[PDB]
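Visitor: I am attaching a structure below and will ask some questions about it afterwards.
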Amino acid sequence: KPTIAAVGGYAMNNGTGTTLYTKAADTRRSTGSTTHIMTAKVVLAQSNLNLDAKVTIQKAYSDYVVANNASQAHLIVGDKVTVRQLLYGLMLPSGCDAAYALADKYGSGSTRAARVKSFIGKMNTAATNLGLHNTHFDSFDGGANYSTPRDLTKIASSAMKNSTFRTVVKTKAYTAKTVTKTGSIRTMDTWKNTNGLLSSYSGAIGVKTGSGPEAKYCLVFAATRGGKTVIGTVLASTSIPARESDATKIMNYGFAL
Ligand SMILES: [Cl-]
Ligand code: NA
């Protein structure tokens, strides 16, 4: 059994559900940007989902990232961006502006505030339907926003059942071509997936990085080797390189078990 820096860790065989590794696997901690996983999951499960539906980037999404020093996809105010493009913006560069846009689009309500609240409600309902008990969301991008290595792994496993989600999280780079106010096509700066495992770990296929002042360095990981898929989560590691290493050790351990 490997030693990891993270104070929370968990891994299982995605196909069988069998646990492969645990470390305070059911201890509630802050999730940071790993919350984006649930946001993507909820969006992809919407009955009225249209990946090609366009959303206009509101001034509010931009002001929000600045006011909260949040990670962003650099969405330009006035631009028309599709739900698909927003999903890449959410999962690769950890775009909280993309998260805001998606919550605004799929939440139910007459105001942005009402729709954001409704969307967060859907996130909690989603956790409930998964039979989770140690997860609560109070945001769409990450004290009332917490989870555990086990719960987050279950959430990710559920999301991975969607082919679109799988396609997005295994993508290393994506360049969105958005529609300008004048109707022209803008080639945005390329988005790179913040998950270094995609390039450092052979067989890596997901899932999502996360960080925060309270959550520290987190990472939900997945990889396939020899027809076996290991999926897991590390919470509160000490650095970006440390979280990547923690995940690498856990997956290597899980594959060798
Ligand atoms: Cl991060
Ligand atoms: Na992140």
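Numbers in chain A come straight from Swiss-Prot, and the residues shown are 32-173, 177-291, in order.
Quick check of the header: X-ray crystallography, 1.6 Å.
From the backbone N, Cα and C atoms, a Cβ is placed for every residue, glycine too.
Relevant sequence annotations retrieved from Swiss-Prot are reproduced here:
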{"type": "ACT_SITE", "residues": "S64", "note": "active site, acyl-ester intermediate"}
{"type": "MUTAGEN", "residues": "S125 to A", "note": "Almost no activity"}
{"type": "ACT_SITE", "residues": "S125", "note": "active site"}
{"type": "MUTAGEN", "residues": "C127 to A or N", "note": "10% of wild-type catalytic efficiency for aminolysis reaction, but increased catalytic efficiency for hydrolysis reaction"}
{"type": "BINDING", "residues": "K242", "note": "substrate binding site"}
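Could you give the neighbours, burial and distances for every feature on this list?
Guide: In this structure, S64 (active site, acyl-ester intermediate) is part of a helix by DSSP.
In sequence order, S64, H67, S102, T228, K242, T243, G244 are the residues of the chain that are 6 or more apart from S125 (mutagenesis position) and have a CB within less than 8 Å of its CB.
According to its DSSP assignment, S125 (mutagenesis position) is coil.
Sequence-distant neighbours of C127 (mutagenesis position): residues of the same chain at least 6 apart with a C-beta under 8 Å from its C-beta are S64, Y95, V96, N99, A101, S102, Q103, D172.
Under the three-state DSSP scheme, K242 (substrate binding site) falls in the strand class.
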Visitor: By a simple count of other Cβ atoms within 10 Å, which of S64, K242, the recorded positions in the record, is least packed?
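Guide: If we count Cβ atoms within 10 Å for the recorded positions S64, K242, the smallest count is at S64.
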Visitor: Under a threshold of 6 Å between Cβ and any atom of ligand 2, which of the recorded positions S125, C127, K242 are retained?
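Guide: The recorded positions passing the 6 Å Cβ test are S125.
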